[PDB]
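What follows is a short report on a single structure.
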Amino acid sequence: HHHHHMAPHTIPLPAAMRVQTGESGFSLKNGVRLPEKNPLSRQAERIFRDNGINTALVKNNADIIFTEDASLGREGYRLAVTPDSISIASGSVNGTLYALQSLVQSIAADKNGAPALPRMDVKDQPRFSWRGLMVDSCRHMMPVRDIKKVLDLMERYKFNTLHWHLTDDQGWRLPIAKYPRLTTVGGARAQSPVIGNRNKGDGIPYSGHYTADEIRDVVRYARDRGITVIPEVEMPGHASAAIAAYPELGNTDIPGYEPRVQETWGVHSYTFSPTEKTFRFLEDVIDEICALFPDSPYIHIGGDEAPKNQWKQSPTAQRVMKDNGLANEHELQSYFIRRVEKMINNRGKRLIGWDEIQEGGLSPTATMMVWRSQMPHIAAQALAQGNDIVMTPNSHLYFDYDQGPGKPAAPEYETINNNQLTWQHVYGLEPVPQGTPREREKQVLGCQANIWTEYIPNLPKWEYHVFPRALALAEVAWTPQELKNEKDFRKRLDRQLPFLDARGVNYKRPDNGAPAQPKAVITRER
């Protein structure tokens, strides 16, 4: 025609999309009619209204037709938009969610400036099955209402996994009924590093945990948005809060044994003891995790950054090594993780751990979360041994890292280091390691960014660290590698900003690097 609709601004870019911008589209000026009997209409209602489009549940002659096609699998979908109807095909609920998110990101102005959808056809499915973000609730804790805002944005960009880092040295947030001190004692630290002066303590206690009903509410809310919540309980390291709560779980026979919920960032030395009592405790904890996260295919057990010195100094640990023919403390760690894997497997789930779990021997059935990009042989060795991996490289996907220029100099915006990890860097990530045999590519489950919160006290700063980098990651995680194009991505990114502004998201502006919400308050108060 003479009027051409704008092309969709969907991120991630769909694998196959045919838009006839000149043809007559579907008018949204009077809202969308949804079939009142289909449960998917309630999700369409939510997503359309999130984007300023009115909806009505109707008895007959709805505007949207939902169809079932098992060949689209867990997450694939088709879209067909004509002036007469919007047809959405999926093999599961989550494919319909993704179709709906693509639809609202295809809304364009008609001749008269009213919202419309162009004549278009989409067939789409993700490259990777694991498309994740990790929330660190230990260093700072975010309330449920803020996690829910995160999960809404994760669904918009087709993330399907929330890795919930729930226990560490500076706080334990996971409610365990049988061991209430884990949260009443382990959920509280006496102070935190001063903002802008990290080598000094602020003298202000910081405490909290999620109640069991809050855990279950987050899991359900996520599930309704296509997202599986995977819990992490850290062991054998990053354990100071649990050991402070129950000092018998640590290496009590070492010189100068003084556990506490830690008040400082970095690596700490308090590790779980490798005793029968500790394994009984861990089995009880794993049992309650399975009750809180009954649909999670995995339990993440950490496994990262566990210093061996306390085990070296502990006669108890040395005797366990001799009992079990273990030559060194790396083999002791492998033994520890093997015993916990049995607990997880006996409850029908799979173990995942940080790539340090290959120390002393990588279990043939574990899944490895690869983060140490300075050691590229670890992922290669894990793949060659047949193990599944999830790529969370600190070269590309550690979103505690700084970004490009433009941030405020104020101490509130300080970060762990001065590495600049830009959204452009993220967009250039290719998750499959070079040289991976074609037949082993299916072992690369996907990728995920980790948002460590030492320097991220609350949601406005979290948003600054995560958006727009998470949009680049969403495309890496979903879109075929050969369709990535940074120039086109930037055009689609710019057209996302009005939606993000309407929610007041404090993203890092692509144009000048400044916060989108420069007056947002960044504070530890809750």
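The first residue you see is number 1, and the count goes up from there.
Header lists the method as X-ray crystallography, 1.7 Å.
Cβ atoms here come from the backbone N, Cα and C positions, even for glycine.
If you check Swiss-Prot, you get these features:
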type	residues	note
BINDING	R139, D304, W371, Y398, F399, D400, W452, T453, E454	substrate binding site
ACT_SITE	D168	active site, charge relay system
ACT_SITE	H238	active site, charge relay system
MUTAGEN	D304 to A (Swiss-Prot position 326)	Specific activity is decreased by 99% with a 145-fold reduction in kcat/Km value compared to that of wild-type
MUTAGEN	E305 to A (Swiss-Prot position 327)	Specific activity is decreased by 86% with a 10-fold reduction in kcat/Km value compared to that of wild-type
ACT_SITE	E305	active site, charge relay system
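Sequence-distant contacts of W452 (substrate binding site), defined by Cβ-Cβ distance under 8 angstroms and a gap of at least six in the same chain, are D136, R139, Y398, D400, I416. Neighbour counts were taken as the number of other C-beta atoms within 10 angstroms of each residue's C-beta; across the recorded positions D168, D304, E305, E454, the minimum falls on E305.
Separation of the C-alpha atoms of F399 (substrate binding site) and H238 (active site, charge relay system): 20 Å, rounded to the nearest whole number. In this structure, the CA atom of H238 (active site, charge relay system) is 8 Å away from the CA atom of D304 (mutagenesis position). Under the DSSP three-state reduction, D168 (active site, charge relay system) is assigned to strand.
Maximum intra-site Cα distance, substrate binding residues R139, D304, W371, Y398, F399, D400, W452, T453, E454: 19 Å.
Separating the Cα atoms of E305 (mutagenesis position) and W371 (substrate binding site) is a whole-number distance of 12 Å.
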